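Asker: Below is the structure I would like to discuss, written out as structure tokens.
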Amino acid sequence: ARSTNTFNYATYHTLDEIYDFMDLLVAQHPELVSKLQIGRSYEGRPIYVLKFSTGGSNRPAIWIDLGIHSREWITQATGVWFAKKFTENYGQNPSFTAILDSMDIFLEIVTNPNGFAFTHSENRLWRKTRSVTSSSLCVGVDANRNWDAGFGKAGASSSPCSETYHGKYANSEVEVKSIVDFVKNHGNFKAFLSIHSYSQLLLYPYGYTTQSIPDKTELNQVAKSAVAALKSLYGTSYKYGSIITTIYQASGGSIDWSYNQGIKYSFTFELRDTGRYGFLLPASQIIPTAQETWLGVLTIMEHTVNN
Ligand SMILES: C[C@H](NC(=O)OCc1ccccc1)C(=O)N[C@@H](C)P(=O)(O)O[C@@H](Cc1ccccc1)C(=O)O
Ligand SMILES: [Zn+2]
């Protein structure tokens, strides 16, 4: 609250507290991290991305976003702990230091800020964005069904009131289009990780079709390796496989889009638990969850460095 060493990582925070932590972290480490505004949400909130960078021109980069689905509160909490963790380990861990010496990391902690506010002010289990339009008194688009990969196909709903509603057309949600523009204008991302909760799964492309990706052998192996690093800490068991195969058919998801843009290392994590608490994970599981998913995410970045 006036030092990120004083910040309580073991509790759930509001949007203001998280954007203030971003300002404290940048002020504490101005040579390693900066805060970029890549857009504004439907209702007018700034959308912030943190860039962690050791220098260079157009370094190969890693995208990580959290909270695209606002009720999944373990993910924005894990992202605050990640941001802090990168300024603690850089210069101490050989592995992490070697990734950041050749690559940059972009971290988006709250991808859907209006939805996250709503989960605090009115409905804890709100999933969608907050746009209103037109044709329905039902608010919101599922922002993980709004991307241009299999858009509009089976695996998303067309009624506005559905939790899985895809939107009128791809990238209709400014929260999605802001990332699409930013990743394209950068033009040198090598990995794209989108973190959700729960089911304890590590998923790779496709959700919208049963056809295997051309890179399915290599990504299945990276997923085998990341899932074993994660399990090493506390015994937490993950499954892994393509989206459509390992949880269900879904069209318009972000990782299918990034993979189709040529970002080969595209993965989504489904964090703790497997059903007991669901979206309502105890605050006493935040840091255990954050610490073992760190191990799985480090294993993916190391493989992106080496290839
Ligand atoms: C919409 C769904 N609703 C729900 O009630 O989930 C129940 C459930 C429980 C256990 C297993 C499966 C589903 C839900 O919130 N799903 C979550 C499990 P989550 O939002 O993390 O799933 C992700 C999966 C995904 C990942 C990449 C590309 C496409 C799809 C998602 O729906 O976006
Ligand atoms: Zn989700």
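Numbers in chain A track Swiss-Prot; the residues on display, in order, are 111-417.
The way this entry was determined, per its header, is X-ray crystallography, 2.0 Å.
Cβ from N, Cα, C; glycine included.
Quick paste of what Swiss-Prot says about this protein:
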BINDING   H179, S180, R181, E182, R237, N254, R255, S307, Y308, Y358  substrate binding site
BINDING   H179, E182, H306  Zn(2+) binding site
VARIANT   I289 to V  In allelic variant
ACT_SITE  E380  active site, proton donor/acceptor
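Could you give the neighbours, burial and distances for every feature on this list?
Answerer: Secondary structure at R181 (substrate binding site), taken from DSSP and collapsed to helix, strand or coil, is coil. Cβ contacts within 10 Å of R181 (substrate binding site), excluding its own Cβ and spanning all protein chains shown: 21.
DSSP classifies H306 (Zn(2+) binding site) as strand under the three-state reduction.
For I289 (variant position), the same-chain residues lying six or more positions away in sequence with a CB closer than 8 A to its CB are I148, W173, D175, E218, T221, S364.
For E380 (active site, proton donor/acceptor), applying a Cβ distance below 8 Å and a minimum sequence separation of six or more within one chain yields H306, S307, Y308, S309, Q310, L311, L312, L313, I357.
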Asker: When you measure from each Cβ to the nearest atom of ligand 2, which of the recorded positions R181, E182, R237, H306, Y308, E380 fall under 6 angstroms?
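Answerer: What lies within reach of ligand 2, judged by Cβ under 6 Å, is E182, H306.
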Asker: For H179 (substrate binding site), just count the other CB atoms lying within 10 A of its CB, please.
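Answerer: Its Cβ shell of radius 10 Å holds 26 other Cβ atoms.
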Asker: Taking DSSP three-state, what's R255 (substrate binding site) in: helix, strand or coil?
Answerer: helix
Asker: For the binding-site residues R237, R255, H306, which one has its C-beta crowded by the most other C-beta atoms within 10 angstroms?
Answerer: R255
